Amino acid sequence: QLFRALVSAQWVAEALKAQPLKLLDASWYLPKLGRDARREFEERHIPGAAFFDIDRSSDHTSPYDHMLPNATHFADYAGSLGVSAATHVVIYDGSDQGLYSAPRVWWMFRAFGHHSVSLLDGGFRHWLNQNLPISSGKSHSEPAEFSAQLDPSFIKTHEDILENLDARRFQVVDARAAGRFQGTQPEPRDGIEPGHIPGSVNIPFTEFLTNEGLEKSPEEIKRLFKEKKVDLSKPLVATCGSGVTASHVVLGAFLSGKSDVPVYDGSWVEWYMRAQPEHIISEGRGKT
Ligand SMILES: NC(=O)c1ccsc1NC(=O)CSc1nc2ccccc2c(=O)[nH]1
Ligand code: NA
Ligand code: NA
Ligand code: NA
């Protein structure tokens, strides 16, 4: 029914030695982490990989963060990294969590009509742990022909989130850390304060991942949604800070057989900026 979302390190390592495969490092870190993803790629990466810069695949005209680009922009960029319609794209990142920003890129390719895409389970962390082969040097690829076309069903807008406060057609699940959702930990963006969307439920993205940074099983993921009173038989929308880690909610749903979980791309940054005071639920004190 669905093209597989996960591939293993061992399957990738074997495939390297043997529908072309394109490995993409989509690492991206918030400034306060003090890490530079592209610099790290140049030092060490999976052999043959290219670096997918999520800042080259976003709408910089927006005041909000990590917003989808238009289809032409995406297509041009994917093609420049050597992706074609026949390609099996496998995305990874080098996060401490295992996967962090890579699931956004999996979701983006699918939203743009490219369904033969997967994530490297455990990311570069696991790859390194296993002492698998690595390469260095700046990113490069020959170009390929790529077309894209956005399926709007992959997205919810601010207007949709606001209407749903009353209509209650879909469940909203927020992948931010618990303290950000509750209002007790800061938002990384200056001018944005923490808290959550009324009626939403928190499943921090780390809840989908084991202690080794691998994805939990579909069985454990279904249990996790059920315990949080999230019903995979009803409509579900994923949100987070800027629409990136929300994709872990989409992924865990997809692995559970529910492949139609849109992302609220605007996410908390947009919600906060466009809010009236009643729209911010927080243990913290509302802005004066
Ligand atoms: N360039 C940026 O988006 C940026 C720079 C400083 S703060 C920031 N972005 C944000 O604070 C958006 S909220 C946010 N974005 C993320 C992006 C990638 C991965 C995780 C997150 C997150 O938890 N929250
Ligand atoms: Na976004
Ligand atoms: Na580079
Ligand atoms: Na802030």
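Here chain A follows Swiss-Prot for its numbers: 5-22, 27-296, in order, are the residues you see.
Yeah, the Cβs are placed from backbone N, Cα and C, and that goes for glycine too.
Pulled from Swiss-Prot, these are the features on record:
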type	residues	note
MUTAGEN	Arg188 to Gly	Abolishes hydrogen sulfide production. Slightly increased basal levels of bound persulfide
BINDING	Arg188	substrate binding site
MUTAGEN	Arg197 to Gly	Reduces hydrogen sulfide production by 50%. No change in basal levels of bound persulfide
MUTAGEN	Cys248 to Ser	Loss of redox potential. Abolishes bound persulfide and hydrogen sulfide production
ACT_SITE	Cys248	active site, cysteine persulfide intermediate
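Of all the mutagenesis positions listed here (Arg188, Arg197), it is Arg197 whose C-beta has the fewest other C-beta atoms within 10 angstroms.
The two recorded residues, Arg197 (mutagenesis position) and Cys248 (mutagenesis position), show a Cα separation of 13 Å. For ligand 4, the nearby mutagenesis positions are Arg197; that is, of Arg188, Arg197, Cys248, these have a C-beta under 6 Å from one of its atoms. When the Cα atoms are compared, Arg188 (mutagenesis position) and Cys248 (mutagenesis position) turn out to be 10 Å apart.
Secondary structure from DSSP puts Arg188 (mutagenesis position) in a helix. For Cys248 (mutagenesis position), the number of other Cβ atoms no farther than 10 Å from its own Cβ, over all displayed protein chains, is 27. A gap of 4 residues interrupts the model between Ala22 and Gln27, whose Cα atoms are 12 Å apart.
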